[PDB]
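Input: a single structure, listed below in structure tokens.
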Amino acid sequence: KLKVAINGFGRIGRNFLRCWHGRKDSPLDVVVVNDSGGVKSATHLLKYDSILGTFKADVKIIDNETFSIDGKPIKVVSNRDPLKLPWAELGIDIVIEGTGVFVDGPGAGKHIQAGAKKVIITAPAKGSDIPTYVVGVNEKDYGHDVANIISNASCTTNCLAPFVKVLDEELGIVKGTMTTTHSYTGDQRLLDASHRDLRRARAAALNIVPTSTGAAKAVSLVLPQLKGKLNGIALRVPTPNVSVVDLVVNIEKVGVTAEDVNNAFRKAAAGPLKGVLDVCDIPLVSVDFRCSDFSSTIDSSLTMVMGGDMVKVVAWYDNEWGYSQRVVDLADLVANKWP
Amino acid sequence: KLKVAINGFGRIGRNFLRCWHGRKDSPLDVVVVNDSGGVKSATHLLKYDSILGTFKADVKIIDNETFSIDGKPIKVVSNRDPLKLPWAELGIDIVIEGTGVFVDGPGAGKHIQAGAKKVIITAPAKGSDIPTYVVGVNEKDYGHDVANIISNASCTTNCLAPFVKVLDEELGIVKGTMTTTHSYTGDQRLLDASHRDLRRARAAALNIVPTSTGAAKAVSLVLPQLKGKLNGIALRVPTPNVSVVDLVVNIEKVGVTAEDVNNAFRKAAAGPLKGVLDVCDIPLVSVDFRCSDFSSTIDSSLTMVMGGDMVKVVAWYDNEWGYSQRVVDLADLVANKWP
Amino acid sequence: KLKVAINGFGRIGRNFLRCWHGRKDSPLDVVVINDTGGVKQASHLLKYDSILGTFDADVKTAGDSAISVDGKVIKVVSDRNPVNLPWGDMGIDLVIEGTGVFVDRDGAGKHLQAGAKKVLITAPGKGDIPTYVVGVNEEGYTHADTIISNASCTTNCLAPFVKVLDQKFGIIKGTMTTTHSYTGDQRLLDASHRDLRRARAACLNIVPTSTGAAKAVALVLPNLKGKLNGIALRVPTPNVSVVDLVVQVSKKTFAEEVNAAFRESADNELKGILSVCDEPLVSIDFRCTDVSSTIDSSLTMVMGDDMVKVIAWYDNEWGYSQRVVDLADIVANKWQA
Amino acid sequence: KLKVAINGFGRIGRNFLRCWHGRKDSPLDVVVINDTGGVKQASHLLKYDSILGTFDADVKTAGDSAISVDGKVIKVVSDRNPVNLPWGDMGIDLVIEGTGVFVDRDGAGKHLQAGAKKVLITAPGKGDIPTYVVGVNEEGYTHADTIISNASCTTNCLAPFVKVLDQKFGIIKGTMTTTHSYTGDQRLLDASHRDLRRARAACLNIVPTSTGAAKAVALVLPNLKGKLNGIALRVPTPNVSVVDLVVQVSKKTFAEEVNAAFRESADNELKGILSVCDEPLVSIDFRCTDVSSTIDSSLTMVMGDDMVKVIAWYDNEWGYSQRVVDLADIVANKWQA
Ligand SMILES: NC(=O)c1ccc[n+]([C@@H]2O[C@H](COP(=O)([O-])OP(=O)(O)OC[C@H]3O[C@@H](n4cnc5c(N)ncnc54)[C@H](O)[C@@H]3O)[C@@H](O)[C@H]2O)c1
Ligand SMILES: NC(=O)c1ccc[n+]([C@@H]2O[C@H](COP(=O)([O-])OP(=O)(O)OC[C@H]3O[C@@H](n4cnc5c(N)ncnc54)[C@H](O)[C@@H]3O)[C@@H](O)[C@H]2O)c1
Ligand SMILES: NC(=O)c1ccc[n+]([C@@H]2O[C@H](COP(=O)([O-])OP(=O)(O)OC[C@H]3O[C@@H](n4cnc5c(N)ncnc54)[C@H](O)[C@@H]3O)[C@@H](O)[C@H]2O)c1
Ligand SMILES: NC(=O)c1ccc[n+]([C@@H]2O[C@H](COP(=O)([O-])OP(=O)(O)OC[C@H]3O[C@@H](n4cnc5c(N)ncnc54)[C@H](O)[C@@H]3O)[C@@H](O)[C@H]2O)c1
């Protein structure tokens, strides 16, 4: 029904397209991709993925600019300047801006100027421009006519928010810190080379790398009540995908026990957050969460309250797939709330 | 001056021997090793090390059981049953039990029965009969005649204790949790295979692996005042060496600021803990702490107090080298307090 | 129709069981599993694999000495000494020896004593034992053999396309080097080992180790006796490996002619075993590949008309398992007693 | 004496600077460094290296356009277009082009325009450019050449001992495959690239890529033109690589004779460049190795009397740099006007 464009055919963008393909019957319909590499470079990488594994479906190169996933064509253009994009010509309704460059009002909006109707950023805004939504938390807050540029937050923030809510909304979060052992990412250097952040400039694959992260503060953007109460760092570790968060907020409520904190999740898990949150009691490891549709999974056996007031949780989330899956839900929303 | 034996020639034991070699003039004198592999297997690995790099010194194989590090001989025997060991024959004064098997009174003591004078375990004791020391913290508490079996604690506990002290001893630690992104270790499987802990049984090299750790509780063993107030988990990440701790204790004192918490360390660092603690302000990454003589290093820029009461610290420690270096200090003690 | 027993529920043990579950109408039937690990251990690791990924099937710990897979129940025992295993009591017709220790007459035999009828060794046989490489000489098999080895993961790759070469250009002589993923055999951290190379880091080095697949080829391709020989390099990857063969043939030939021959066989005789791939891929792109060997066409190159080099990928775990099953799949057929 | 300028303070740029600091009485003298990165960037990474480890020397950020190393001050500039660099203003006699872009007549030349006198390209030259491999033909150099390339990290390894072979057994023909650590060129995660192989994971695969070192040998050993050729495999390791040569010589020979020859040269002519090692080691055991190539004796093997295979290790970063320095070390000597 609704025509979708994907600006940025990399991990998240490709993880998107994949997520979307094998789906119920999304109102969405990818008809164009903007990968600065042609049909070749854009096809190959959709078919063979080192982290998701060979894509299960006939992917052929039709035209000199039109590959096809099981017959369904997908026109592919390439230009760094959105302004030159045929959004209007093709009549693009939604644009999944997944480049990490156009994250401010002026920028991401260049897509509207090209002829796009609505723009979804697969990352946190570039400033105070644009709302930030997190399916499971405050998706309702989105309604047509209300800004034509939205941000599906961060991979981390989209993993935290959900279970951060259930914590405050059913135990009252005084305030707390947090850390996130995170799988390295494209923004990191492969080997020690120049980079604006002397931490990311180090061999992404052979170091535990500390790097700031707003993912903590931004929780507020969706959960105002916490505004300026959370916060933390992040640690990059030699693991191509799937990460974990280590939240430590000393609660306001009584001094509940461990396994009950859990139950809250478990409750809100099979209830309001059925599809977002979840609790896995079986002791596994990162690799067991590859391709996990849940925006956040708590390691039951890891949760532990210390001094009655201080609660500690640990959650599992596939940063590529998970987020991409929400990004398809948030784009699924736009369409369900469209004239 | 004092004859030393090394039971268990692996990482920690070898890291020991190395630590000891290039030293001022340790009263210690390694004269025998117990590596179930002969002079070959025991030599090779002392000369070529994947994590420390080729050992700088002539290491030759004399006899069929007596290699030599720059002329100085070292007799080498092998037998899983300490009882059969020539400790008495050779007249061994100290034994560095670094196997991770003999960690209880009955066990580690088998060395005394063989003819050993004193035994130091390079790990936490499983008994309750044995004293746990942590150079920098409570080393004084050790005096001859007082138990002939001691434990130099854990790699983690020996990194925590030090700066945990300064925290409570100059700010008052109410209680808190902690996590430790830890470099994988020998006890982990290389590839998914049977192991008593279904977490450690997973590919040490391709997973973030959550595994319990007493290192937290054991802090008390040296710092009674905290008994039953700390606690936490541990995460194994694809990094052969050098780890970091993430302590989150909400203080008792006022609601001090970040950079002053630091100053305490900085103060106690060049003062009473000169050689144990230290603070590095320059943003580096794990690999930059290889071969670090400090039992603990705090990442200045990472420290951060949240709600006036909640303090968060991050420390860097080389689990192999560091610990081994303390283990040589703790063995250095025994000798300085010997009749 | 054929009762099977998996001894050594390790990587090949499980990679096999699963390889099996996927086959349609399998003459094989697993009933008992013996591994040093408890029912817990057998369940978990059959369900959650760090290389094959979570197993698509319901796997629960049904019993104190058994586990369930989609309902099919299987017993899990644990005796470090085979002779004890109740192979006779359960009427074990075939045993898949994947432990890595019982690779000799004496050892594998303890299975026969336990009451087992046949013993398929998931590795090269040590000493005088029938070695068969599905696609290279499975017709040599006869229900008479009580102990057979399905060769190594390497040989099972190198063989198929070597046959193709010799059988067409005549292999005069030639070396080979296999850049291989690491295995349970290596030490995760510099620790003692009888191979001071394999004893090293494993994940931080290129570990040169030796391989039998070199001479083992001859085992199944009698013609090449003493014409092949190579080494191996253990690089930091948990699975899928590549072989770099370099033979000198008699019949002068050129690049695409060679590849051609390969394809021809891959489409006819070796269909299901060998295969070619032009799409420029990499290791990871070859996981779960039912074939034993896959030629990287674009890499094949010839020199001076007679020196041929061929690169070939293969999933040392899965692809092998699929062969193991195919071999056991055979023992079930052409089985009289 | 000879004023030098490092353009492209990357891995070879730094591995070089440091390689230099370690030399005694060096005709070379670094004075300016040009890299897209600020003084911060230059300092930090020269001091803290994830492969060579922290640099033993005092390295501070002295200046807004300079850094200090044990007192010796050096200017740091940053123009993505060479022509601008004040090479003429600073009287730059030699430029170490380690950027990976300016590898052609046109490109490297922009340095000459900036006022520079000579340009040493830390990589193979593209087109018609003097290629020299210290130990294989540095006498071919003449102060007349304004632009020279010190070949690749691979060629600089493979060459030395190839000379030894041919010059003793006569190389008829032969392929080779280099199991290579990854480099800045690869993508950390499946991302676009002009080489869909190099475009893959890098740390999770064995990435077959092509290498010129094959034909490049001929560049410096005229005799082997069109006799050699091979590929390369990018495996998960940050440094130190191994080459697997396979030549067919005329003069029938055997295992130890070959190795012998190597040693002989390694002790005489190639002393400092080539070298042998019997102690069974692994990758990591070859970091910071001042030599270009190191033969793993125990691995060398011959077939049918004329097919020789030789494995050889080399630190693609350090060992190369040491060569780069040795070449520039040469330009300083035999330098007239
Ligand atoms: N995959 C993940 O793990 C993950 C997690 C959550 C969110 N994200 C976010 O996704 C964003 C994209 O990063 P990535 O991981 O996909 O990296 P990537 O490099 O794989 O993807 C970037 C893509 O954008 C294209 N591109 C770059 N600049 C462009 C321009 N000016 N015009 C048009 N196309 C352009 C590139 O060609 C490439 O296809 C980042 O902001 C990241 O934070 C990624
Ligand atoms: N270096 C480190 O990573 C590190 C850190 C801190 C403490 N430790 C502790 O040191 C201990 C040693 O383990 P490791 O990590 O060095 O592993 P390792 O396997 O490398 O060392 C064990 C050594 O003990 C020997 N050994 C084992 N059982 C024996 C027995 N019954 N009799 C005699 N020798 C025997 C082994 O042959 C080997 O040489 C563990 O408890 C570990 O927790 C190690
Ligand atoms: N994975 C490959 O690449 C591959 C393929 C071909 C051949 N092989 C060979 O096959 C053999 C099987 O090893 P694997 O690949 O399955 O890995 P593995 O080492 O994990 O398998 C061995 C398993 O057998 C169990 N075991 C050992 N002794 C036992 C006993 N007495 N009773 C019961 N169980 C016992 C061990 O606990 C372990 O789970 C190895 O020798 C290997 O070299 C491996
Ligand atoms: N590392 C090896 O294994 C190795 C050895 C032999 C050959 N080489 C050659 O070394 C050279 C450098 O690559 P590297 O390995 O150092 O990796 P690298 O990518 O880290 O080095 C390139 C550096 O050049 C800088 N640069 C790019 N354009 C520039 C410009 N216009 N002006 C100034 N600086 C600029 C970049 O900022 C970067 O720091 C390449 O020519 C490569 O082919 C690499």
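If you go along the chain as it appears here, the first residue is 1 and each next one adds 1.
Just so it is clear, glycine is given a Cβ too, placed from its N, Cα and C backbone atoms.
Just so you know, the Cβ of C:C153 (active site, nucleophile) picks up 29 other Cβ atoms within 10 Å once every protein chain is counted. According to Swiss-Prot, the feature active site, nucleophile maps to C:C153.
Counted within 10 Å of its Cβ, the other Cβ atoms near C:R80 (NADP(+) binding site) come to 9, all protein chains included. The feature NADP(+) binding site is assigned by Swiss-Prot to C:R11, C:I12, C:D35, C:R80, C:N316, with experimental evidence given as support.
The D-glyceraldehyde 3-phosphate binding site annotation in Swiss-Prot covers C:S152, C:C153, C:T154, C:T183, C:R198, C:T211, C:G212, C:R234 and is backed by similarity to another entry. Note on C:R198 (D-glyceraldehyde 3-phosphate binding site): other Cβ atoms within 10 Å of its Cβ, all shown chains, come to 19. Taken residue by residue with DSSP, C:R198 (D-glyceraldehyde 3-phosphate binding site) is part of neither helix nor strand, so it is coil.
Long-range neighbours of C:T36 (mutagenesis position) (same chain, six or more residues apart, CB within less than 8 Å of its CB): C:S78, C:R80. Looking at Swiss-Prot, you'll find the mutagenesis C:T36 to A (Swiss-Prot position 101) noted as follows: Reduced affinity for NADP, and slight increase of the affinity for NAD.
Annotation of the published mutagenesis C:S192 to A (Swiss-Prot position 257) in Swiss-Prot: Reduced affinity for NADP, and slight increase of the affinity for NAD; the original residue is retained in the structure shown. Under DSSP, C:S192 (mutagenesis position) is assigned to coil, being neither helix nor strand in the three-state scheme.
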Q: With D-glyceraldehyde 3-phosphate as the bound species and C:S152, C:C153, C:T154, C:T183, C:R198, C:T211, C:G212, C:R234 as its recorded binding residues, calculate the greatest Cα-Cα distance and give it in Å as a whole number.
A: 17
Q: Quick one: pull the CA-CA distance for C:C153 (active site, nucleophile) versus C:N316 (NADP(+) binding site), whole Å only.
A: 5
Q: Specify the count of other C-beta atoms within 10 Å of the C-beta of C:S152 (D-glyceraldehyde 3-phosphate binding site).
A: 22
Q: Please work out which residue of C:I12, C:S192 has the most C-beta neighbours within 10 angstroms of its C-beta, and give that one of the recorded positions.
A: C:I12
**Q.** Residue pair C:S152 (D-glyceraldehyde 3-phosphate binding site), C:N316 (NADP(+) binding site) - Cα distance, angstrom, rounded
**A.** 9
Q. Can you name the recorded positions among C:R11, C:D35, C:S152, C:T183, C:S192 whose Cβ is less than 8 Å from some Cβ in chain B?
A. C:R11, C:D35, C:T183, C:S192
Q) In terms of DSSP three-state secondary structure, what is the assignment for C:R234 (D-glyceraldehyde 3-phosphate binding site)? A) strand
**Q.** Residue pair C:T154 (D-glyceraldehyde 3-phosphate binding site), C:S192 (mutagenesis position) - Cα distance, angstrom, rounded
**A.** 25
Q: Using all protein chains in view, find how many other C-beta atoms are within 10 Å of the C-beta of C:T211 (D-glyceraldehyde 3-phosphate binding site).
A: 23
Q) Which binding-site residues, if any, among C:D35, C:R80, C:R198, C:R234 have a Cβ under 6 Å from ligand 3, given in order along the chain? A) C:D35, C:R80
Q | Rounded Cα separation (Å) that holds between C:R198 (D-glyceraldehyde 3-phosphate binding site) and C:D35 (NADP(+) binding site) | A | 24
Q) Can you tell which of the binding-site residues C:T183, C:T211, C:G212, C:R234 lies nearest to C:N316 (NADP(+) binding site) in space, using Cα positions? A) C:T183
Q. Which whole-number value in Å describes the distance between the Cα atoms of C:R11 (NADP(+) binding site) and C:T183 (D-glyceraldehyde 3-phosphate binding site)?
A. 9
